[PDB]
Amino acid sequence: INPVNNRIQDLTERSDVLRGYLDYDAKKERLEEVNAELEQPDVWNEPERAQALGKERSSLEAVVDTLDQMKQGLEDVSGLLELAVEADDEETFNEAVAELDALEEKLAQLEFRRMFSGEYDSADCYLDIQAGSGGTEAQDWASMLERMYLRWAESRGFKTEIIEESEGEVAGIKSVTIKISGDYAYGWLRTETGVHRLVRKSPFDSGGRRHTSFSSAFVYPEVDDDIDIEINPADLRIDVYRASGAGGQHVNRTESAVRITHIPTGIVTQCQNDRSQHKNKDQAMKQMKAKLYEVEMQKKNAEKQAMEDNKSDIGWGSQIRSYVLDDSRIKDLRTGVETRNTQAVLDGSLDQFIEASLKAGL
């Protein structure tokens, strides 16, 4: 028996486990129902509802369609391999194994649904990146993180939108808020919340001095429409402000960007991606509701894990990963996962860390 045939059996076995675990039949029945409700034109008479149905359909297809393709894909590969071996055609064999690799990647990713027990792990999410107090160097670092996450998101089939962005004076960014949309986006990105440490020779320093910079990443789920709990107007300060576009600053001089500050906590949300001020307000408001829930969920989880008295709460600002570029080394301080290909990570190769984090139960 060729080792490749044994792998095929292993994948089939793994897909069968997943089919039962994810209730393939139930999800398939539900998918038809959702598709039916989305066929009618009057469905958008309730925008929020139509949007929710659309997101649910995507999540269901991620299970049903992927498993259907797994079934067919593995059968195809088995047939192609038998042909390749009998014909002694090395090239066809290689093509078949390349397809098998793609199939295993699909399966492996779907197996992580088992790790998503969070009530909102299936939701879209927001990612806030903030440059630390390291000047230009820290701002460049924040922009590198921005690029990294945008590239990773695309690699995962998640859509992205820049909600807020404040550029640095000389280079990089001071801050950015990115909306990441897709199947279980929050579940997949939430363990990246924390402080990311950069250590390298700064290209902004005249000499070759070692510089250490810090940037924070904060991931929170979209809960609007799922959580009707709204915010008291008295606890909010709303400001219209000028953002930054591509030359266009006419109606953009006043811009129409909206900033919302929560007096009770000091938390702020901002939105500048729409031309309409009222639309930016609506969106900035959705972000605030999500951040406040995110915070309440933390305190909520603090009670579920309360033991010692006078114990310090769980802060999300802990350092979670160190990027030592001058030593060609990036290591997650929580999981211990390390890689020496720094370029690949900066270019979006984060699954190696995220997968380990989810498996560790973070």
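The numbers used for chain A are those of Swiss-Prot, and the residues that appear cover 4-365, in sequence.
Every residue gets a Cβ built from N, Cα and C, even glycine.
Over in Swiss-Prot, the protein carries these features:
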| type | residues | note |
| --- | --- | --- |
| MUTAGEN | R200 to C | About 50% ribosome rescue activity with ArfA, initial rate |
| MUTAGEN | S205 to P | No longer forms a detectable complex with TnaC-stalled 70S ribosomes |
| MUTAGEN | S205 to C | About 50% ribosome rescue activity with ArfA, initial rate |
| MUTAGEN | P206 to T | No effect on ArfA rescue of stalled ribosomes |
| MUTAGEN | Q252 to E | Loss of methylation. No longer allows ArfA to rescue stalled ribosomes |
| MUTAGEN | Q252 to A | No change in complex formation with TnaC-stalled 70S ribosomes |
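Within the group of mutagenesis positions (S205, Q252), the Cβ with the highest number of other Cβ atoms inside 10 Å belongs to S205. Geometry remark: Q252 (mutagenesis position) versus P206 (mutagenesis position), CA distance 32 Å. For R200 (mutagenesis position), the same-chain residues 6+ apart in sequence whose C-beta sits under 8 angstroms from its C-beta are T215, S216, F217, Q322, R324, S325, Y326.
Under the three-state DSSP scheme, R200 (mutagenesis position) falls in the strand class. When other Cβ atoms within 10 Å of the Cβ of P206 (mutagenesis position) are tallied across all protein chains shown, the result is 10.
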